[PDB]
Amino acid sequence: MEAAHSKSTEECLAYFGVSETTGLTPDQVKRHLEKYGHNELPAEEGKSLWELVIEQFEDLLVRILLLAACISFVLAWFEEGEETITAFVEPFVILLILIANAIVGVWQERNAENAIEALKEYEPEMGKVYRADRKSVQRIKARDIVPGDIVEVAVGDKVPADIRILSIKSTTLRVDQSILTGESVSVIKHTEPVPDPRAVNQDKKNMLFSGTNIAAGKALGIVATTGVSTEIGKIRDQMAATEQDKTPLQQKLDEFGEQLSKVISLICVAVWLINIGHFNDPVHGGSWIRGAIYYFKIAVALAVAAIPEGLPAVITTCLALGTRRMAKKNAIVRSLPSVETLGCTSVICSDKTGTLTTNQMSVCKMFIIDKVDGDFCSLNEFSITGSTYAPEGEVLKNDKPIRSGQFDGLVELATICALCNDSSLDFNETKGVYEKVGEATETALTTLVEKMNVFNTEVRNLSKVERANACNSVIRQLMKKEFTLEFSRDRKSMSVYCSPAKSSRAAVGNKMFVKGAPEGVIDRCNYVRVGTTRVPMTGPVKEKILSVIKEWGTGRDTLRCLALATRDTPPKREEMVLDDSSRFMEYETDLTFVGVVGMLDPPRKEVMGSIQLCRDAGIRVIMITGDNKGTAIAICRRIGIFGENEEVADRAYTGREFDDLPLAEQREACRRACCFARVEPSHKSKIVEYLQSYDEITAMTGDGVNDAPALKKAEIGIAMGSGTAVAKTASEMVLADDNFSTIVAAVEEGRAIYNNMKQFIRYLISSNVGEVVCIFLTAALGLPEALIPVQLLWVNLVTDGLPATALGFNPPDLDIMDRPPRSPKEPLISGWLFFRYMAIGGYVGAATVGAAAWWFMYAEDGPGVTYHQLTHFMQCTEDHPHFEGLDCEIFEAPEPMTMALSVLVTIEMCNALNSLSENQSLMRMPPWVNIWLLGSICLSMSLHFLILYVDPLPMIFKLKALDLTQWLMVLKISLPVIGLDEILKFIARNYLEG
Ligand SMILES: CCCCCCCCCCCCCCCCCC(=O)OC[C@H](COP(=O)([O-])OCC[N+](C)(C)C)OC(=O)CCCCCCCCCCCCCCCCC
Ligand SMILES: CCCCCCCCCCCCCCCCCC(=O)OC[C@H](COP(=O)([O-])OCC[N+](C)(C)C)OC(=O)CCCCCCCCCCCCCCCCC
Ligand SMILES: Nc1ncnc2c1ncn2[C@@H]1O[C@H](COP(=O)(O)OP(=O)(O)O)[C@@H](O)[C@H]1O
Ligand code: ALF
Ligand SMILES: [Ca+2]
Ligand SMILES: [Ca+2]
Ligand SMILES: [Mg+2]
Ligand SMILES: [Mg+2]
């Protein structure tokens, strides 16, 4: 239906041929699904992986090498005849390291996308509908919604299709349609038609748009359009503009990437400038301009060598890996910074009901007044069996199954429960189990009244679907519901205004049925009901009422309590103004106390363990709830937030007690207290805000719309998969599992991703610095060139490639979740760690020149033996005073340069073995802890052996094969780097701080 906003409610119903309270017939649905198709959009896929591949070449550090390959290709036309084959291999050595890392990056990205799509599609989205099929509202898959059926929506829900609003059940209906219209604040909805058929979505104040959220209230509507015809569907098939952005740590590493790029660039020109006296040498033979091309070529090669190619890829890989690992644990990562931020988390704030607890509610205890005699007050307590939402159970009084209709107080208690209710119960035929519709608290009431057969309705001859709401429907026929004062968290109650059916109870008049937090409700009671009689509320009566609440609340069942009351003489219907909900409390005053229900809601089994694990990692857990302080404290003990016997006067507050504190004291109570109770949505974010003012990284966890503001304020917000769409929207991560443990797992992965980056930087800095100090040491000592441009590129390809990237697959350290969280103030590279880099770098540079010097000097079987004449090698042409009588060209020998290249490769493969952990010993964290690294090392080590022995290769790379005694020298000089960092790890672990 186009322009349904322009048509009236009557016109839309007649348009599809639907009774408002009935909905579509099964035949009407069959035809509509055939006519309109399913309520869904064309699925997203991942065929060609180019947008992926192209992104793989977008960073600065990668495009620097991309430029270097072009210069090497343009300079190939400048090469003449002789050594042409050597010049054309150069760009393929630069380009091969870039492709190898791109393959890993793209591969890891696809796996992450698939794991995400496997988790997002897993649980089908549901909708509430009225269909001729059933008397009560029924749950169906959102895709099975057709234009025509009557759909029901309420606070927290996601609007499933484009709806023409027919009836607003609350005093107001507010909607979060920022995803569409752009407007931040919730917008008020009405039922009046908007004449303009060309009016923009903002003006369609009587429509609900698919994929938006009910911020407030409850509504009945008729479906205008579904599928691709939806207002949000038109901009999904075309306007697929991404919300992509790089994380804080990504930007921190990219900032660090440019920092190195400049430093390398400076010590790169510092090679071309310290070798100006070689532009005219017998080695090249060329002119002053020709020799400058060669040392420019050394520079560009040293740049490529020093520049971390893998850095941009490895972080993106580690992030994609993190998203995949979370998807395996059933956690939807909505924002990329999620995992890395949870690594920093020092305080996890958490709502109780439905988050720390299962939200599987059932009334197991209730009471009404029995007898009031002056100073004496006694209660009629009762017990109820069944823990699920099944209308299967018994009402027990002194262990005996009783007829609820017997007690007049229970008749009224059931009446309130049934009438003052925005929820129902629906039987899932497929699963074979009764499922809640709306709020858990309220549905526990629904199933309570079905168990209480107050008017002795015949139920045993009804189908499972009919049995779900039978006795509730009976009560609904007794009183007409005029309107409801919705549940508000300032009041912590809800009210229903009812007139009689005009049959039996007709003689009396109007009533208001009230349900809420016992504290507030009982205070607004001036009377208590005894059977059908009424007596004044007194001190002794109130004290008795409250004492049993406290009993059930702080007991071992830690019951969630709710008081029930009626306004025997409500205000005139025309003397109540419904525009402002701040007036609702006064309409719910002069009440008569009827009774109290206590409902069990068991804590999630994984919660106690997770909190202890959080404690080990130095993370605090804070319960923030609107429920009673007593029960809240009792539950905190059950989940380990407080000890069983710990004193909590300093550490537990109500919202009122909190507000009574000066602002400075409130702030302080946040770093002290672990339980906040009878709180508000404003309080939850305020607590998070106070936590953040001590520069703590804070998480919020919740299910309810009351949690959305705090979830938005926290560094990372975690929603329950079984919670509201509103809370999911406010969040960076959804636990579709509802597994609280996944939060702790996400904390471990966030620390792992950071530590893997640290060891990646450890390896690339300490290694590449050594390659630089190798070239500078030869110039500083006056020794012949240790490497050529092509040889530098090979060192790069074989050391900076997969061996570096495989570090991103390191396992977590053995004490990763036993150390307090990392400070935000903490810099990327520690002062001690920057010395660590220079100590390893200095050694690998001195070892490379030392091995080349060894060949010229001590190497007996290796040709050319000299003493202290390497320093002055540019002399034998003009002046040979102490020269033995050997060749005056043995300084151009490939053998010492092959030793240098060989050591530089081998020592860095050894240096990679150090980068499994920061401070932990190599014996304690063995090399076989990362098999991916060992596979990469052996691939580099094998590839290096190919370049030496396969006939055309040593000629192209200007090398000569080593002796089995010369390889032992490489091993004798490289292996000690394991021991060197081992001493440095011993100092950092034992002497400094572990
Ligand atoms: C003119 C042409 C010149 C020819 C010269 C070409 C020589 C280059 C040789 C090989 C290129 C290397 C590409 C390897 C990319 C691997 C991508 C990948 O699977 O990543 C996920 C893999 C698998 O990780 P995962 O995360 O999916 O595994 C899950 C398990 N946990 C959770 C425990 C991690 O991760 C790797 O990136 C880790 C790094 C190790 C590298 C693996 C290589 C194995 C070693 C040798 C085999 C290479 C032969 C194959 C040749 C292919 C040629 C195209
Ligand atoms: C061009 C040739 C360069 C020659 C320069 C001569 C430098 C001297 C060389 C060796 C002597 C070593 C002794 C110095 C160590 C004392 C410094 C110190 O206090 O360190 C600990 C401090 C302590 O750091 P912290 O405050 O984080 O403390 C951590 C300590 N724990 C872990 C115990 C808590 O580390 C500093 O942060 C290091 C200074 C950062 C400098 C930035 C590095 C830039 C790198 C290269 C730039 C190139 C420079 C070119 C110079 C051009 C000049 C115009
Ligand atoms: N639908 C409802 N009608 C009346 N009272 C309610 C309803 N839902 C909850 N309450 C009461 O209001 C209190 C505050 O609710 P809320 O702020 O959501 O905290 P929580 O549900 O976590 O206790 C609850 O503890 C409960 O006693
Ligand atoms: F479920 Al709560 F405060 F504990 F919203
Ligand atoms: Ca490099
Ligand atoms: Ca290197
Ligand atoms: Mg909750
Ligand atoms: Mg709640």
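Easy rule for this one: first residue shown is 1, then count along the chain.
Positions of Cβ are set from backbone N, Cα and C atoms, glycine also.
If you look up Swiss-Prot, you'll see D351 marked as active site, 4-aspartylphosphate intermediate, on the strength of experimental evidence. For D351 (active site, 4-aspartylphosphate intermediate), applying a Cβ distance below 8 Å and a minimum sequence separation of six or more within one chain yields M623, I624, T625, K684, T701, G702, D703, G704, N706, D707.
Annotation note: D351 (active site, 4-aspartylphosphate intermediate) sits in a coil segment as assigned by DSSP. Among the features that Swiss-Prot reports, Mg(2+) binding site is placed at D351, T353, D703, with the record citing experimental evidence.
In the three-state DSSP classification, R489 (ATP binding site) falls within coil. Within 10 Å of the C-beta atom of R489 (ATP binding site) sit 18 other C-beta atoms, taking all shown protein chains into account. The feature ATP binding site is assigned by Swiss-Prot to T353, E442, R489, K515, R560, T625, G626, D627, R678, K684, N706.
Residues or ranges marked as Ca(2+) 2 binding site in Swiss-Prot (evidence: experimental evidence): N768, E771, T799, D800, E908. Cβ-based neighbour count (10 Å, all protein chains) for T799 (Ca(2+) 2 binding site) stands at 28.
According to Swiss-Prot, the experimentally introduced change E309 to Q is described as follows: No loss of calcium binding. Strongly decreased rate of phosphorylation of the active site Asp residue. Interferes with conformation changes that are essential for ATP-dependent Ca(2+)transport. All protein chains included, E309 (mutagenesis position) registers 25 other Cβ atoms within 10 Å of its own Cβ.
Record note (Swiss-Prot), mutagenesis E309 to A: Interferes with conformation changes that are essential for ATP-dependent Ca(2+) transport. The unchanged residue is displayed. For the recorded site, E309 (mutagenesis position), the DSSP three-state label reads coil.
Record note (Swiss-Prot) on the mutagenesis of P789 to L: Almost complete loss of Ca(2+) transport activity because of reduced Ca(2+) affinity. Just so you know, the Cβ of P789 (mutagenesis position) picks up 22 other Cβ atoms within 10 Å once every protein chain is counted. In the three-state DSSP assignment, the secondary structure recorded for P789 (mutagenesis position) is helix.
Annotation of the published mutagenesis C876 to A in Swiss-Prot: Loss of ATP-dependent Ca(2+)transport; the original residue is retained in the structure shown. Counting Cβ atoms from all protein chains shown, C876 (mutagenesis position) has 17 others lying within 10 Å of its own Cβ.
The DSSP secondary structure for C888 (mutagenesis position) is coil. Around the Cβ of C888 (mutagenesis position), 13 further Cβ atoms fall within 10 Å across all displayed protein chains. The annotation that Swiss-Prot gives for the mutagenesis experiment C888 to A reads: Loss of ATP-dependent Ca(2+)transport.
Taking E309, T799, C876, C888 as the recorded positions under consideration, the smallest Cα distance to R560 (ATP binding site) is found for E309. DSSP assigns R560 (ATP binding site) to a strand segment in the three-state reduction. In this structure, the CA atom of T353 (Mg(2+) binding site) is 9 Å away from the CA atom of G626 (ATP binding site). When other Cβ atoms within 10 Å of the Cβ of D800 (Ca(2+) 2 binding site) are tallied across all protein chains shown, the result is 27. Among the recorded positions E309, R560, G626, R678, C876, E908, no residue has its Cβ under 6 Å from any atom of ligand 1. Taken residue by residue with DSSP, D703 (Mg(2+) binding site) is part of neither helix nor strand, so it is coil. There are 25 other Cβ atoms within 10 Å of the Cβ belonging to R560 (ATP binding site). In the three-state DSSP assignment, the secondary structure recorded for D800 (Ca(2+) 2 binding site) is coil. Of all the recorded positions in the list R489, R678, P789, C876, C888, the shortest Cα-Cα distance to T799 (Ca(2+) 2 binding site) is found for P789. Put simply, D800 is the one of the recorded positions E771, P789, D800, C876, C888 whose Cα lies nearest to the Cα of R489 (ATP binding site). If you compare Cα positions, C876 (mutagenesis position) sits closest to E771 out of the binding-site residues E771, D800, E908.
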